[PDB]
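Structure record follows, encoded as structure tokens.
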Amino acid sequence: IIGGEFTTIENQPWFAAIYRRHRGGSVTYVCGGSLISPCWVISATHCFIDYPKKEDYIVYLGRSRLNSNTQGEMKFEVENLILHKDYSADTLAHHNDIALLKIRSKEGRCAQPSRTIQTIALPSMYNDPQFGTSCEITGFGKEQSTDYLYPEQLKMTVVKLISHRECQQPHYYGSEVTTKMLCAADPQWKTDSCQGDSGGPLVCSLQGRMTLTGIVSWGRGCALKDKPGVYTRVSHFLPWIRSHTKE
């Protein structure tokens, strides 16, 4: 997250921190995700496509820090890693960038809700906030495009939804953005998602309900003029989500 503010997991208790174990034993951060039911985390396919083996991954819930344990956290293996079969790496602008992780602890259990671990509601189909609506994004991604390190503390910021009409302009993203995607940016371009934020939640309040409107997917650089962050439009994937969460 470029700009924005530090936070702790209490302020985004559905946030899932996803890591990969390397041959040699080293564990590195991969991407964010969101808990949508006790056994299911939703994220982005591009985070996993190069290493599709479920045994490679570790998922934490209730974690506020990147390389330190948070009191009360839960650790999970990935029982199933489900990538969207129509994924395409189309020059930055990934299509169908959505993935599901069925989580299971060493003891064979799913998530247990607490003050630091809670699910996020899915939207109604094709029901998204009006453009110009302020939404929030959360993650452990870079604080500056030029940084080498990721922040140790979780961050969040606010971005505004951008119409498909505005985002499809040639001076924005042209044909790279589809109706299954959502653009969001800051009016001053001063805050944004960045590398490492992929897979995490874009949350909007619709009708009083905090809703998983988007999943961090792609963008040209970070916090750059006329280059919004781009998000998978969750409300266009409900049948995919419902079928695969029975697996």
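What you see of chain A is 179-425, where the numbers are those given in Swiss-Prot.
How was it done? The header gives X-ray crystallography, 1.3 Å.
Placed from the backbone N, Cα and C atoms, the Cβ positions cover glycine too.
Straight from Swiss-Prot, the features:
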type     : residues  : note
ACT_SITE : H224      : active site, charge relay system
ACT_SITE : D275      : active site, charge relay system
ACT_SITE : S376      : active site, charge relay system
MUTAGEN  : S323 to E : Abolishes phosphorylation, proadhesive function and ability to induce chemotactic response; when associated with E-158
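Nearest by CA distance to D275 (active site, charge relay system), out of the recorded positions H224, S323, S376, is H224. The Cβ of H224 (active site, charge relay system) has 21 other Cβ atoms within 10 Å, all protein chains considered. Sequence-distant neighbours of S323 (mutagenesis position): residues of the same chain at least 6 apart with a C-beta under 8 Å from its C-beta are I180, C372, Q373, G399, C400, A401. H224 (active site, charge relay system) is 8 Å away from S376 (active site, charge relay system) when you measure Cα to Cα. DSSP assigns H224 (active site, charge relay system) to a helical segment in the three-state reduction. Just so you know, the Cβ of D275 (active site, charge relay system) picks up 28 other Cβ atoms within 10 Å once every protein chain is counted. Look at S376 (active site, charge relay system): DSSP puts it in coil.
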